[PDB]
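Visitor: The structure's right below; bear with me while I get my questions together.
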Amino acid sequence: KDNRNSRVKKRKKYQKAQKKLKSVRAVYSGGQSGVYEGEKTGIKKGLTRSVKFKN
Amino acid sequence: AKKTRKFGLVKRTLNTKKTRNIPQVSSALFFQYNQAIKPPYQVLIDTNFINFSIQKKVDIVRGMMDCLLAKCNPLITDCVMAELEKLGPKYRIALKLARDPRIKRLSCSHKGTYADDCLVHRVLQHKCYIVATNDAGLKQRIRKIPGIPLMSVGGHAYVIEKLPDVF
Amino acid sequence: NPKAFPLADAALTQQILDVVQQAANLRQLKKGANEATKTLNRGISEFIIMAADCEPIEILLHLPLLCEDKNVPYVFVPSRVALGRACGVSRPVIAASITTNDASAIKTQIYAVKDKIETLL
Amino acid sequence: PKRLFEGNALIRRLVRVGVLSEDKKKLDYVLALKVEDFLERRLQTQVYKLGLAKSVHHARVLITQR
Amino acid sequence: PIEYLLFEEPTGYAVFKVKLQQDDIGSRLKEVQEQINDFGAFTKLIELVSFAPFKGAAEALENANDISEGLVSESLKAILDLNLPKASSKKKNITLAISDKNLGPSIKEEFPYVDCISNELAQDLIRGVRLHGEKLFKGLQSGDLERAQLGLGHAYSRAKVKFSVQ
Amino acid sequence: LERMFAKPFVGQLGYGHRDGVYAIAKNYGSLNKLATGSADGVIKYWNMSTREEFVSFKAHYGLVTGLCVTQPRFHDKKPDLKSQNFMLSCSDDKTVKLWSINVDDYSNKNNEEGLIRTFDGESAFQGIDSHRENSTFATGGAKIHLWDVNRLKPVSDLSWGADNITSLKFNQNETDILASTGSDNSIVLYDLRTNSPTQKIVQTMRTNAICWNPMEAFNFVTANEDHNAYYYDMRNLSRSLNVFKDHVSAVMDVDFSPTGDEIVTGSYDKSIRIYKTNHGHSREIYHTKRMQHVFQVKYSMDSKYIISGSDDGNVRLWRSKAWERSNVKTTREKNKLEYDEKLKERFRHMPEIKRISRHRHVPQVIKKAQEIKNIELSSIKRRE
Amino acid sequence: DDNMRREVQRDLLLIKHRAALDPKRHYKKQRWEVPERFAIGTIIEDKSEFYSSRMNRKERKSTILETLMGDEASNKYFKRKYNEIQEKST
Amino acid sequence: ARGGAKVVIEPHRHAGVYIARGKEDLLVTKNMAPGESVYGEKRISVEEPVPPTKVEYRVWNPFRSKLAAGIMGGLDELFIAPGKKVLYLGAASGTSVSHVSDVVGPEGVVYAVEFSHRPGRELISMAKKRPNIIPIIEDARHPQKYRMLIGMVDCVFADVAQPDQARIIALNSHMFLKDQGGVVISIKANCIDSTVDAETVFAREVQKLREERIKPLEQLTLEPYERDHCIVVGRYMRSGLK
Ligand SMILES: [Zn+2]
């Protein structure tokens, strides 16, 4: 049926791609929802997700 | 470690056996889209680019206006400027051009004068520029980077590659 | 009185009240001191409009603290009954919050008024 | 004279379409336009924004549903 | 030509006599910037001459307020009057390095034979003096600078805000 | 150790000029300040302490042919010598313009930024200088004119005959003596107290520039296109005190160190040479792949540095002695260094030391030109 | 040190294996070798979160393991999952 | 989560901050005035061995502290250490300056700078419960107006939103920042250039630092906490940027 209708296929594709992007890079969604529950997924000490200015 | 010892141990081995840093992906990028390059653009000029432009008689600023149908702010870094200088007397015309009041110069705190390396770093870091060149090695490295438009000079006027909105 | 410091003149008041009614219509506006403070806490506020003749002035004067703490523009307008008309409710309102939403038709207006408020601050 | 006549025409056409803001009545901002501006002016988007619909597809359907 | 400089401190004013001048063109160079950092070379460039301590906490506070607003206080007026030589008020004025452009004019209109300076060079000298701090005072008795700063900061801020026991 | 510590280049002044530098004028009063000017028509007033620029005026439609830096003596008022400096550009499109610059030297006040006055000319001007302690400038176009700051019409006419005049320079002491260089390859001394030209010498090729020296008050040195710099006494112009030799294309500018004993020359070959007033051969050669056609050279008022304007559009600045770091030196180190210098002056001519301290690397163009020039001189000499 | 050692060792092992206490949590993949130092502690609310986040008095257990016991949905999920994993093992 | 669960503290990579593990982790700093939480944050307490004493901790709320968000994203060289004197530009209230105080400890000082008067007043109160902070209620564009009060900081942290941010930072770093110093900048693109976008604003501001003689070291876009923000960590080099 996603071939019977075109824009339906594009709609579903866009939703799937939105999710996969949320996997690739942290995406901003609102902010804090309730009270600060805590970083639900874990803090990693030794990762350093930042871009370094080389010489 | 004799030769027969090594052969025997290889035989026995066969018989027996049978802080980090991972840079964040830019917040500009849809999967390869780079939704942060809206007109007026910012083009990092390169030495090869200046010289080929002189060869094919296309103005810099009006040429990029033609190619993109937008405004293009061109920028020349210190290693690009110094490379033209060292090129020397035969390229006096390219330098009197590149040293134009409209080519705004962005400086750098980096070692030596190797514009390739210096450029590739800029675009690894920021992803709001578009690189201009005709250099094959730099072209390959910049294509390897995702979502960085590449404006070469070719034919009779500039061509642009990874812009979704070439038109 | 400098307690209500940034007080809009006639023209800025016009555009402020107009965008306030627009947001009330597209339902991007929270009306009242308490709900305004709630949006302020949640960090969803594009900016804040207050009355300038409240009886007395402190009851809403509490807001500028949170506003200029969290970098949210705020501005006073002369009359609370005017603000109530602008909001579109039967009773005088004293403080309203224009929230933030990317999928809004009045985007460019809110951004113009917020621009001028920031300049005035 | 050609620039003045044709340019003023183009700018007022875009300003009345709504693509271009009032304060940018200059051909330079015309050069700064984009596809998202034109799509934002389309009708289905405007229904969804003004709130008569719940999604962009709800809006599309309504429009064609009369 | 930077003959003297003035340095304000939480516990009073200091005045230094510049002995040598760092070269003016080379100032952006690694070598002269390092000699500003090091203490051995800063002593060769500067020797302290005068130091007027503040009377008490209140006097220090109001003096800091007047420095902020850019005025000259009675104490500063006195110390400058004492230290600075009287040259001709028409030729060869005496050069004093201060920290505040807006302080310049007041000092002038009080002492028309002095000329204030706030350059790259004078700002470098102020920076070096601030960096080394107490080592430069040859042992002249000064209060603990850090405690002085905490007290002075608190008093200054409470003064501006109008903090209240009510 | 000298050879392994020689590091001349110390840095350049901002982003430079668009179109090659042709006018440089140091401020003889202060020490940060110089004024440069370019064939674009754009003149800039540099603060060399920070390698920055105070302003940058687009002065003229054509070239800027001369710059002087000064303070006028107006009779309308007294312009503040402490808050502002003044600068004087002499253009090819028949104008002379007087500009103000807002200078941060003192912090002693708190409008009137640029182009205080303009002096229309009848000819195209070609060089400029300003008699000091008098606020009186002189401009060489088709006939050198003595102008005053307050009168828009050239006050006095000085000219031997009907020849244009390439360049001028007042002298430092006995300040009414002016010397000038004209394009019928002539050098003409003027005096201003009698208000007249004084004498004339004609050489075989045109002299590009002249500098008096600031310690002897009757010696000058002329950079001359026959690859040479001729050092003359004023009172006896029949012969040159000395000839400074080691260039390989037209010499373009000279300057005396304020101490009065060294000369710095820049040529149309792309190099800089430093000479001592008594020798007649180069002490030192400065050269870069990025510097070309040195057109202007100015030696600094602390005698320590050299500024060089070159037509690739850049104003570089170099150390006068390639060793002397600017930091302050502990007395022990200072004594050791002076002892070094005395010892090597003593043993200067021993073959090993001479080989080592004369080995300096020179561009291949200059090496080859030098051997060719030696061949030609040998040829001339033996046919003679 | 080596008092309260058994309880603290259980809590540490539980934290190391926290990825499996919930079918809905899905933590990031980290190894978490035991630190050289630590100090287990209490969380203290503000007075203003008495309904939202304040916990209880009778649900206050002196150890994360025993409060995990006190919770019930966890208990039934655990016993179920253990049942089927055992029947697949057998 | 809830204020009953039992947590396991641990040292972070950066000296002075700690990780509280549990069913879900947290970022914490040891309190300095134990017994009070300056802005209503859930706050851990442990016991330290005369009866043992109670040591109290506090939780960073990453959606409230830009520095907290930066830490959690992961900054290689943060310049705030447990003994250093830190200048703080733009402390509206204790919401993050108190935590920087808790991480510099009892030795190092913290010069809080603010402009307005109401958050200044509450900053005074917090700063008088805390010894390290000295509060200054002078404008941050006039270091000469408050130069009596600060000496030779080790690093400046910057959270002013003003468009002339980089000029402010340059003034204050030149005047008070020790050489080879640390600078941390929090950039909000909308509030600098509202028209052009965030990557452009970042690249521009980075070049302005590279101009004012700070060699930038790293750059972090702190997403899942704040939208289109950045913090740049750089080193004041003051002598040979090259
Ligand atoms: Zn570079």
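What you see of chain H is 80-128, 134-326, where the numbers are those given in Swiss-Prot.
Note: Cβ is positioned from N, Cα and C throughout, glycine not excepted.
Pulled these from Swiss-Prot:
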- H:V87 to D: In nop1.3; thermosensitive allele showing a decrease in histone-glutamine N-methyltransferase activity upon shift to restrictive temperature; when associated with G-103; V-175 and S-219 (MUTAGEN)
- H:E103 to G: In nop1.3; thermosensitive allele showing a decrease in histone-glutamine N-methyltransferase activity upon shift to restrictive temperature; when associated with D-87; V-175 and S-219 (MUTAGEN)
- H:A175 to V: In nop1.3; thermosensitive allele showing a decrease in histone-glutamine N-methyltransferase activity upon shift to restrictive temperature; when associated with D-87; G-103 and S-219 (MUTAGEN)
- H:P219 to S: In nop1.3; thermosensitive allele showing a decrease in histone-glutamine N-methyltransferase activity upon shift to restrictive temperature; when associated with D-87; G-103 and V-175 (MUTAGEN)
Visitor: For the mutagenesis positions H:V87, H:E103, H:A175, H:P219, which ones lie near chain A, with a CB less than 8 A from one of its CB atoms?
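Guide: From H:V87, H:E103, H:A175, H:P219, the ones near chain A are H:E103.
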Visitor: Listing the mutagenesis positions H:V87, H:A175, H:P219, which lie under 8 Å (Cβ to Cβ) from chain G?
Guide: H:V87
Visitor: Look at the mutagenesis positions H:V87, H:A175 and tell me which residue has the greatest number of other C-beta atoms within 10 angstroms of its C-beta.
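Guide: Output for this query is H:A175.
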Visitor: Can you grab the distance from H:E103 (mutagenesis position) over to H:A175 (mutagenesis position)? Cα atoms, rounded to a whole Å.
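Guide: Spelling it out, the Cα of H:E103 (mutagenesis position) and the Cα of H:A175 (mutagenesis position) are 29 Å apart.
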Visitor: Give me the long-range Cβ neighbours of H:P219 (mutagenesis position): same chain, 6+ apart, Cβ under 8 Å, in sequence order.
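Guide: Counting only residues 6 or more apart in sequence, the Cβ neighbours of H:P219 (mutagenesis position) under 8 Å are H:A175, H:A196, H:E198, H:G204, H:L207, H:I208, H:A211.
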Visitor: Going by DSSP, is H:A175 (mutagenesis position) sitting in a helix, a strand, or coil?
Guide: coil
Visitor: Report, in sequence order, every one of the mutagenesis positions (H:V87, H:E103, H:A175) having a CB within less than 8 angstroms of a CB belonging to chain E; if no such residue exists, report 'none'.
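Guide: Near chain E: none of H:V87, H:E103, H:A175.
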Visitor: DSSP on H:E103 (mutagenesis position), three-state: which is it?
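Guide: Its secondary structure by DSSP: coil.
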Visitor: Translate the DSSP assignment of H:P219 (mutagenesis position) into the three-state scheme.
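Guide: Note: H:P219 (mutagenesis position) is in a strand by DSSP.
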Visitor: Would you mind checking how many other C-beta atoms are within 10 angstroms of the C-beta on H:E103 (mutagenesis position)?
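Guide: Counting Cβ neighbours of H:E103 (mutagenesis position) within 10 Å gives 19.
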